[PDB]
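Participant: I'd like to ask some things about the structure below.
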Amino acid sequence: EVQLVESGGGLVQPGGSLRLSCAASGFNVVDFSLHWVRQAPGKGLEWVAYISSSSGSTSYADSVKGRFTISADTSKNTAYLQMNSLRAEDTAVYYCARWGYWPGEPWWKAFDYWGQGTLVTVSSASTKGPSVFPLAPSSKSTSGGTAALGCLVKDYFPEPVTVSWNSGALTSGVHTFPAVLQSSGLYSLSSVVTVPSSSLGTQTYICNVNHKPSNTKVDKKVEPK
Amino acid sequence: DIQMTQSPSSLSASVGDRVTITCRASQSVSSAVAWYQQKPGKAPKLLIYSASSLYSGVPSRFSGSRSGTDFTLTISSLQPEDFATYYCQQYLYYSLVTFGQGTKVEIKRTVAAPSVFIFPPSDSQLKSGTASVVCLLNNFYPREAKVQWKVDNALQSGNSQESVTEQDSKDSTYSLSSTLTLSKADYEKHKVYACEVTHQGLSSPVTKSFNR
Amino acid sequence: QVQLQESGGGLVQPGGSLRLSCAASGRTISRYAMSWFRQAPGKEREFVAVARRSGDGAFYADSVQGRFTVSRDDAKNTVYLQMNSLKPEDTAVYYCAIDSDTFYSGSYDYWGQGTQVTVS
Amino acid sequence: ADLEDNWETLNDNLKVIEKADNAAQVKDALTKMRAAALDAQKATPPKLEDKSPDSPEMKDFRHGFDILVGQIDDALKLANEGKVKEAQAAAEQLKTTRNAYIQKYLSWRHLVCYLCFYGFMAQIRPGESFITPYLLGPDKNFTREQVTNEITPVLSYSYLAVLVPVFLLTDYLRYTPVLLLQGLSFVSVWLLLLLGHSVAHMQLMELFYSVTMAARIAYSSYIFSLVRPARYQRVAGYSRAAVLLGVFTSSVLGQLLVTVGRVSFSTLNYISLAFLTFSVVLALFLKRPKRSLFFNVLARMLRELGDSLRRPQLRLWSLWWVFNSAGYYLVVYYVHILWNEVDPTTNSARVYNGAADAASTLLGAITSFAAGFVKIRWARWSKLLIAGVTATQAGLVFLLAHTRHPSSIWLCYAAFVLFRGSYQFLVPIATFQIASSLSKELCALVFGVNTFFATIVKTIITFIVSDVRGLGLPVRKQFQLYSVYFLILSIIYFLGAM
């Protein structure tokens, strides 16, 4: 089968440079033109640029005009998207899609075989470990029924971090929220479980986080006051 | 250059409900539009091309219709696989690719009142230098619930920070975690700290508060 | 300055049908959402249903899902409530509610007086 | 909006591309070109509609729009690179491929002007107003009483007897063989006028001339059946201007042949027959449309008609249309006999029917242009204005009905032109208070019923007045009784007004 793959994405600085590779396995780039589609995290799809390797008529979007550039090589069967002076708005997932040439049926077919898409981010903050803080149920009031018990992790970079409860034991009632972007550049995430009040003073609950780039493993305890 | 609007941005139906998604162009774009299905996390896929034809690979329960500048997708029997985000994209030239906004379908489910909980910061944030109170809304539907963070009986704005989660696979309900972060001025202000949140399943908005 | 006018009522047999009605005067309705609440003697301030707009659906509660019916007429500014198969555990007073937000967050300010419903 | 609206906005957009600089806004122009080109690719054209789809003679349409959209791509890929004259060169190549590939399946691109070319050459009849001096002249040797009491009543009865079938036949055969029959009827009129021997030849001539004046409604309905409904206003305006220009040019040509050129009446009718042969040759080359009116149901028309039957300003104008049309045509059918009686000169150049016809056409065009601008409310000012117009008509008919001195015939001519104004001031206005209330099928039905009852009343008055076995009155007492009739109408509308 024919498909696409994207490489060269990671973390950069604002005002830096980054080159992205779009490799098409199967078909050649002289028989189908290539396109770039931006998807901000939480927003929808939006278009960036294209290239047609037959003639070359590269036109850009209004937000990336005169800042990005594109160049496709048919010997290596790939397309390079070079970006310099990156703004903070360009933190997004880039998809590299195929689309056919006029005339015929492959023009009326849309972007049929999308790629997996790479992730690019523009941030000024550096990498650090998540500070973990407990969230006690405050059992002096609102007792009798169920209660909640939480962990607030904050001030970490980059994105991926995992939060587990009792090293994977307590997994029925775990709500892990997505990482929301704090205005100071870092990230803050919350996690919480539902514990009945009868066992809340009996079972000792621990809370283990795992941050893979900044290799720290903070395993704290969560208990009421 | 041209706009491509898409009105039913938040749908909700059950397994076996016919749903319609409209999409309105600005210019007189011909019968060349695309409907895309994107699972949460994965890549979008071609579902409908040229506003009437079905792509080889997707089942016969997807269709489309052109009426002037109005493109309408219709799903007859809603498969549980078909809970994803559907995008509208007019294609007319190489450099006039303008997507829509996106329609996220949901599961039709009863309205449950949120279990509104509040968490003050621990003993470590008062020694670190940045305190953070949070308010949790668990097991509620739909997503829209507005918290206001009544501090000193006033609507604090610009300092709150919300984060909703995805839909649960066990009971199809939602959770929300609003996070009000402050400096060491959590102490020398007024001792009451409340969050008032409202919801359609709530008669009066639930106000959860703590002192000191 | 807006107001709600509800109707209905009547001693009914267990298993009958009824048509509750709620109209509004003071403000147009087609850019808002309306809702139905319940108050039983012994409890307080429960939920029945909510009708959002003309392009969305009606959302019900845990005990009235698939049993009652909610219709909305924006040309007459009236939301109905087709009660079907009334169990005797719903002897209560039904409240009508207007929304005060276009994002249907749940800002409810103006309610009605209510309507007595009694079984057997 | 199948192919023609997209094609006209494509032509207008290509003109916009042609006459513009500062190429930031030619990208929207080229993408609207592309949208209008891709919208018409699956258009299924009407001359191809009779052929089966997926045929090898159909793919030329798709291949022509394929190379059209390809050159739109070649134009738009250079418009984004800052080039401003290469887009013009690609537009010229687009023009060449437009002339090559697409225009074979388009119908015709002079369908306005050719109808203008039919609105002129089919109206050049320079012996139209000179029929009556050709009858009373030394050529055919007819008397005044035989042409007064016998020939034109046959015209009236024949106009009824061809207003009955030929309107349905006009709405039936899609309007092209009906205009061909009208041209052949004009040919028959001038052949019976040339080769006439006695009264019965002229009676058959008046039968065919009644066919010609009854087929006058065919032209505007042919325009409505040919032209798309969103282009009907401008093309109908050009066609009405062409018809008025043709009638005025015909009357001016009649004056330039009879008076200035000193051409005899037989040679004048020869030239008239030549122009009618040109009219027949041009009528043979008319395209037959498909969408008729009463054949392309009845309860829906009755339901849409009954909502405005008791509406005011529709029944009074209908009765006025009937009465004033009967009186107006009974004055027009005898004004030439009256002019030949008052001025019985043997000189052919002394006859000035063509100058009065040209002045009548000019004043009718002026009072028709000055009719849509009449913004007078009709709640109280209806019967007073109609009473004043009928009083002016009665005064002019009474002015014509007493002049027996020869040298005052000049004072007759333009005076009757004023009478020719006095009806034409209220021809669109009576349309404007009838046609602006119902649907187009109901409009054609109401005007057909009004013209039919107008012809009934005209036939009854012709049976009373000009009967060969009843009264048999001379045309002087005929104009006197017509002045009495217009005076009775003036009394009726004055009693209705105040």
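Residue positions begin at 1 at the first shown residue.
Method on record in the header is electron microscopy, 3.6 Å.
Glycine is treated like the rest: Cβ placed from N, Cα and C.
Pulled these from Swiss-Prot:
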type	residues	note
BINDING	D:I131, D:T132, D:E206, D:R216, D:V247, D:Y328, D:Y329, D:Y333, D:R420, D:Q424	folate binding site
MUTAGEN	D:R216 to A (Swiss-Prot position 133)	Reduces methotrexate uptake. Reduces IRF3 phosphorylation upon cGAMP stimulation
BINDING	D:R216, D:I217, D:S220, D:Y232, D:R240, D:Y329, D:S368, D:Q424, D:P428, D:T431, D:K440, D:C443, D:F447	2',3'-cGAMP binding site
MUTAGEN	D:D357 to A (Swiss-Prot position 310)	Abolishes methotrexate uptake
MUTAGEN	D:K375 to A (Swiss-Prot position 328)	Reduces IRF3 phosphorylation upon cGAMP stimulation
MUTAGEN	D:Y423 to A (Swiss-Prot position 376)	Reduces IRF3 phosphorylation upon cGAMP stimulation
Participant: To the nearest whole angstrom, state the Cα distance for the pair D:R420 (folate binding site) and D:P428 (2',3'-cGAMP binding site).
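Facilitator: That comes out at 14 Å between the alpha carbons.
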Participant: Which of D:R216, D:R420 has the fewest nearby Cβ atoms, counting only those within 10 Å, among these recorded positions?
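Facilitator: D:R216, out of the recorded positions D:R216, D:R420, has the fewest neighbouring Cβ atoms within 10 Å.
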Participant: If I take the Cα of D:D357 (mutagenesis position) as reference, which of the binding-site residues D:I131, D:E206, D:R240, D:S368 has the closest Cα?
Facilitator: D:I131
Participant: Please give me the CB contact count at 10 A for D:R240 (2',3'-cGAMP binding site), counting all chains in the structure.
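Facilitator: There are 16 such Cβ atoms around D:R240 (2',3'-cGAMP binding site).
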Participant: Where the model skips 36 residues between D:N296 and D:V297, what's the CA-CA distance in Å to the nearest whole number, could you check?
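Facilitator: Cα-Cα distance across the unmodelled segment: 10 Å.
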Participant: Can you give me the Cα-Cα distance between D:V247 (folate binding site) and D:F447 (2',3'-cGAMP binding site) in Å, rounded to a whole number?
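Facilitator: Answer for this pair: 23 Å between alpha carbons.
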Participant: Between D:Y423 (mutagenesis position) and D:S220 (2',3'-cGAMP binding site), how many Å separate their Cα atoms?
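Facilitator: Each residue's Cα considered, D:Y423 (mutagenesis position) and D:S220 (2',3'-cGAMP binding site) end up 20 Å apart.
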Participant: What's the longest C-alpha separation between any two of D:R216, D:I217, D:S220, D:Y232, D:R240, D:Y329, D:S368, D:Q424, D:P428, D:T431, D:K440, D:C443, D:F447, the listed 2',3'-cGAMP-binding residues, in angstrom?
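Facilitator: This binding site's residues have a maximal Cα-Cα distance of 30 Å.
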Participant: Looking only at Cβ atoms, how many others are within 10 Å of the one on D:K375 (mutagenesis position)?
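Facilitator: So the number of other Cβ atoms within 10 Å of D:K375 (mutagenesis position) is 5.
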Participant: Take the binding-site residues D:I131, D:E206, D:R240, D:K440 and keep those with a Cβ under 8 Å from any chain A Cβ; what remains?
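Facilitator: Among the binding-site residues D:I131, D:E206, D:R240, D:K440, not one has a Cβ sitting under 8 Å from a Cβ of chain A.
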Participant: Express the distance between the Cα positions of D:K440 (2',3'-cGAMP binding site) and D:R216 (mutagenesis position) as a whole number of Å.
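Facilitator: Between the alpha carbons of D:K440 (2',3'-cGAMP binding site) and D:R216 (mutagenesis position) there are 18 Å.
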Participant: Using only the residues recorded as binding folate (D:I131, D:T132, D:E206, D:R216, D:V247, D:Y328, D:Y329, D:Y333, D:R420, D:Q424), report the maximum Cα-Cα distance in Å, whole number please.
Facilitator: 25
Participant: Measure from the CA atom of D:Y329 (folate binding site) to the CA atom of D:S220 (2',3'-cGAMP binding site) and give the result in Å, rounded to a whole number.
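Facilitator: Distance (Cα to Cα, whole Å): 21 Å.
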Participant: Tell me which residues of the chain lie with their Cβ under 8 angstroms from that of D:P428 (2',3'-cGAMP binding site), as long as they are six or more apart in sequence?
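Facilitator: Sequence-distant Cβ neighbours: D:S368, D:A371, D:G372.
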Participant: Here's one to test understanding: among the recorded positions D:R216, D:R240, D:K375, D:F447, whose C-alpha is closest in space to the C-alpha of D:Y329 (folate binding site)?
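Facilitator: It is D:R216, whose Cα lies nearest.
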Participant: Go through D:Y423, D:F447, our recorded positions, and report the one whose Cβ sees the most other Cβ atoms within 10 Å.
Facilitator: D:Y423
Participant: Roughly how many angstrom lie between the C-alpha atoms of D:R216 (mutagenesis position) and D:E206 (folate binding site)?
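Facilitator: Per the Cα atoms, D:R216 (mutagenesis position) and D:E206 (folate binding site) stand 16 Å apart.
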